[PDB]
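Trainee: This is the structure, below, for whatever I ask next.
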Amino acid sequence: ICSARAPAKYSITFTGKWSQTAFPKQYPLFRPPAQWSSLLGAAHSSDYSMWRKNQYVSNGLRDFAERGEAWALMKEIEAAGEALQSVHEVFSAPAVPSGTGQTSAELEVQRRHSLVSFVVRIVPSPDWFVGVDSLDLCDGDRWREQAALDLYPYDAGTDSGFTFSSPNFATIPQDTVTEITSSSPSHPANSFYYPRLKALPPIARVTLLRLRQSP
Amino acid sequence: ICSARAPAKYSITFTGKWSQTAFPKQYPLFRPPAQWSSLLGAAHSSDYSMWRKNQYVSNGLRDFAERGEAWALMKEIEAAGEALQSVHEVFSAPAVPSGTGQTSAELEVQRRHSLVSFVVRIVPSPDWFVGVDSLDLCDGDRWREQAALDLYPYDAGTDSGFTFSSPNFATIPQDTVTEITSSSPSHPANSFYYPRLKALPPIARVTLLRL
Ligand SMILES: [Ca+2]
Ligand SMILES: [Ca+2]
Ligand code: NI
Ligand code: NI
Ligand code: NI
Ligand code: NI
Ligand code: NI
Ligand code: NI
C-alpha cells in the first residue's frame, strides 16, 4: 500500500565480509582466491521475483549462481518488465575481487516498484550466493532513510558440490533455494559446517541509503 | 559547444571478441580462463578524465586495471561529480566470464556532460584493459543516434609483466598509458606480439544507442 508521491534515489553499498579469520574452513586462497561476482539487481514490484527461499531458481539465475554469467538473467529481467511491467530498472555494481571489500551502485524506486532484489555469487562455489529478495524501501507515504542488512550464504539448488572448489555436479532432480547455516548441510566435508558455532557470522552486508541529490 | 535542450538516455553494449581464433597466442584457458572484469564508466564533461593515452593512471585506475578492484576508482568518479561538477553519473555493467560474451548498461548524458568514458580490465593480465576516453555523444543541438567503436588493448603502465598470466612486477618508475599493438611491445612472449600481422584484430566492440 505504498503511496510515495515521488520516486527516490538510493545508494546500495555491498560489503564482502568473507575473510579467512571469520570463515577459516577451506578458505580459498588461490586458483581462484575467495571473491565475489558482479552484483546484479533490480527495483521492481511484487509481480517479479528474482529469487526466493524454497523456490526454484530461473535458468538465468542458475547461470549467474554457478558461473557469474549475468546475460541470461539480465534478459529475463528485461522480459519480465515487457510482459508484466514489473520492473522499474536494473542495476549492477562491480565485482569485489577479494573476500573482503566494497562495491556500490545507485538505484531508483517508485511507489509502483518499491522493492529491491539483488544477487552476488560466492566465488568460487558450486552454486552459492548472497542477496536480498524483495526488500521494500517504501513505508506508506515515505521512503525509508536507511536499511542495513546482514547477509548469509544461500544454495541455488542446482549443483551438488560440497566444497567451494568442488567440480561441477548437476543436482537432479533440481532442488529449491536453501539457506546455508553453520549446522546445515550437516557434515565435516561441507564448507560452512561449523558445529562449534551457534550460527554463522554474516558473510556479507549491504546498506541502502536514501540519497539527497535534490530537495 | 553542445546546446542539446534535454538529457538523453543511451544503452551501452560491450561485446568481447577475445576468441582463441582471433588471438591464438597463449590464450588463457585455465586459472583463470580468458574473461573480462566488470565495466565501469561515467557520463562527464571535458573537465574530468577517467584515462587517456600517454597520461598516468589514477590510483583508482591502477587498482582496477591490475586487479579489477573498483572501489577507489568509483570513489574518484563520485568525488569529481560532487566537488567539481564534472561528472553527471557513474554507470557499470556486469563482468563477462568469457572472452567473447556480452554485457550492457544504461547511461544518461546532458548538455553539460555529453562525454562518455569507461574501462574494462582484460582478465588475466598484468595491467591491460580496453575502453573509451571521452566519446562525445552530443552533436550541436542534436544527440547522436548511435556510436560504435572497435576496441584494442591498452597498457596501464603500472605492471611490467609480459604475459596474461605473468606474476606481479611493478613498473618503476611508473609509465603512462600506452596502446598495445601487434608489433609493440615486442618481447618474444608478449601476449599480443604478432610480428606477421599488420595489426591486431579488435579484441572487443562497444555500441552506444540512443533510447
Ligand atoms: Ca547446491
Ligand atoms: Ca604494463
Ligand atoms: Ni537510474
Ligand atoms: Ni537515474
Ligand atoms: Ni541514471
Ligand atoms: Ni538520473
Ligand atoms: Ni536513469
Ligand atoms: Ni597482477
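Shown for chain A, in order and in Swiss-Prot numbering: 34-248.
Looking at the header, which is where the method is noted, we find X-ray crystallography, 1.8 Å.
Yeah, the Cβs are placed from backbone N, Cα and C, and that goes for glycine too.
What Swiss-Prot shows for this protein is this:
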MUTAGEN   A:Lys42 to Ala  Strongly reduced metal-dependent interaction with integrin; when associated with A-141
MUTAGEN   A:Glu141 to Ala  Strongly reduced metal-dependent interaction with integrin; when associated with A-42
BINDING   A:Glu141  divalent metal cation binding site
BINDING   A:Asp160, A:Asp188, A:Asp192  Ca(2+) binding site
Trainee: Around the Ca(2+) site formed by A:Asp160, A:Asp188, A:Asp192, which additional residues qualify by having Cβ within 8 Å of the site's Cβ center?
Mentor: A:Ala98, A:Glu99, A:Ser158, A:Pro159, A:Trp161, A:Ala189, A:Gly190, A:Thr191, A:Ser193, A:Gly194, A:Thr204
Trainee: Under 8 Å between C-beta atoms and at least six apart in sequence, can you list the same-chain neighbours of A:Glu141 (mutagenesis position), or say none if there are none?
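Mentor: Within the chain, A:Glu141 (mutagenesis position) has Cβ neighbours under 8 Å at A:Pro40, A:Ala41, A:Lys42, A:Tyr43, A:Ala76, A:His121, A:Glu122.
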Trainee: Among the recorded positions listed here (A:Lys42, A:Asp160), identify the one with the smallest other-Cβ count within 10 Å.
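Mentor: Least crowded of the recorded positions A:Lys42, A:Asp160, by Cβ count within 10 Å, is A:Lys42.
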Trainee: Which is it, of A:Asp188, A:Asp192: the one of these binding-site residues whose Cβ has the most other Cβ atoms within 10 Å?
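Mentor: The residue with the most neighbouring Cβ atoms within 10 Å is A:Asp188.
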Trainee: Can you tell me which of A:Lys42, A:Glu141, A:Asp160, A:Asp188, A:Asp192, our recorded positions, come within under 6 Å of ligand 3 at the Cβ?
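Mentor: A:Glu141, in sequence order.
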Trainee: Look up A:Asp160 (Ca(2+) binding site) in the DSSP assignment and reduce it to helix, strand or coil.
Mentor: coil
